[PDB]
Amino acid sequence: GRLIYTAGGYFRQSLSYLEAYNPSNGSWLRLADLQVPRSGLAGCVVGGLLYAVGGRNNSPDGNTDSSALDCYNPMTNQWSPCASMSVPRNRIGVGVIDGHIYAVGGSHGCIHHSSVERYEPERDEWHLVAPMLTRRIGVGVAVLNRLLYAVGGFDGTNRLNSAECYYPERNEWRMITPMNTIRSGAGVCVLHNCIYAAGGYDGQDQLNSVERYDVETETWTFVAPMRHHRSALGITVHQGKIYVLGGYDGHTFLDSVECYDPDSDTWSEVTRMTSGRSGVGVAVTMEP
Ligand SMILES: Cc1ccc2cc1[C@@H](C)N1Cc3cc(ccc3OS1(=O)=O)OCCOCCn1nnc3c(C)c(ccc31)[C@H]2CC(=O)O
């Protein structure tokens, strides 16, 4: 894996862009568009292939929540459809455990899901697993030590500071320590032994604060805030650093890409996306 891929997003309407950033030389490549423009989707990688999951096609012709799973192969620069999920999931969170994709929460119209389902690429099948204890849309999801975490979000009435963990061998969800901040549409990732929650929306403001959950201590601690307040940001980890892409700051759909170095506890601007956007799906895989 060597490029940071950003798929979809929103700027005036849902986007079909697939673009890839090379941290080693600062270059951006524009690759094959998604077959359907989608915002509020998630991206992930299994076996070197990039998957785009869920989202919504917000267009002048009609708004449709997506149950789609599409696969991009960097060796061919082509997207291929996969089996669709049981239900549409806009503002979804996804995590990968042992080659399986877990699709978590998200919305279908006014329905805010607590349901979760798992995709097996070798069978091209989805199956429902135990639902979360809380309905969550705009939920951040990360995997640490083969355990799946669902962080923050919106339950249909309130934005959440709560978080929960899924234990696959017990098919059970249990609440973990809540975050110090309410966050919906935060960027959630894993770095070292911690789950980071960056930015998001608390129901009033877009946030620049960043906190991390240490799974051995069960505590959330704030780290250095980002240079920009961002909600509905893309996030990924590459070579021990967190990269945040775009998002909305309450005024502009950002093109800013910042990088967090955990050793210095500093955020730096590293590049700008080709255009400002929010609600993207991000993941790292081999160059095309
Ligand atoms: C992916 C995603 C996750 C979480 C949220 C929204 C979205 C969707 C709707 N994206 C964010 C977005 C934002 C936008 C237009 C399109 C758009 O499309 S998108 O990029 O796919 O305009 C923002 C105008 O400010 C409203 C206040 N605000 N700021 N951040 C917000 C967020 C994060 C949510 C809700 C309201 C938010 C939350 C939902 C909530 O808490 O209710």
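Following Swiss-Prot, chain A residues are numbered 325-612, in order.
Just so it is clear, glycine is given a Cβ too, placed from its N, Cα and C backbone atoms.
Experimental mutagenesis at this site is recorded by Swiss-Prot as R380 to A, annotated: Impaired interaction with SQSTM1/p62. Abolished interaction with SQSTM1/p62; when associated with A-415 and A-483. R380 (mutagenesis position) falls within a strand when secondary structure is assigned with DSSP.
While the structure shown retains the original residue, Swiss-Prot records the mutagenesis experiment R380 to M with this note: Impaired interaction with NFE2L2/NRF2. Taking Cβ-Cβ distances under 8 Å and a sequence gap of 6 or more within the same chain, the neighbours of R380 (mutagenesis position) are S338, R362, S363, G364, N387, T388, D389, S390, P412, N414, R415.
A simple way to gauge crowding: the CB of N382 (mutagenesis position) has 20 other CB atoms within 10 angstroms, across all the protein chains here. Here the residue is the original one, but Swiss-Prot notes a mutagenesis experiment at this spot, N382 to A: Impaired interaction with SQSTM1/p62.
Taken residue by residue with DSSP, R415 (mutagenesis position) is part of neither helix nor strand, so it is coil. According to Swiss-Prot, the mutagenesis experiment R415 to M carries the following note: Impaired interaction with NFE2L2/NRF2.
Neighbour list (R483 (mutagenesis position), Cβ cut-off 8 Å, at least 6 residues apart, same chain): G476, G477, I506, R507, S508, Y525, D526, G527. Among the sequence features in Swiss-Prot, the mutagenesis site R483 to A is noted as follows: Does not affect interaction with SQSTM1/p62. Abolished interaction with SQSTM1/p62; when associated with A-380 and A-415.
For the mutagenesis experiment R483 to M, the note given by Swiss-Prot reads: Impaired interaction with NFE2L2/NRF2. Taken residue by residue with DSSP, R483 (mutagenesis position) is part of a strand.
Counting every protein chain shown, 27 other Cβ atoms lie within 10 Å of the Cβ of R415 (mutagenesis position).
When the mutagenesis positions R380, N382, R415, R483 are checked against ligand 1, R415, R483 have a Cβ within less than 6 Å of one of its atoms.
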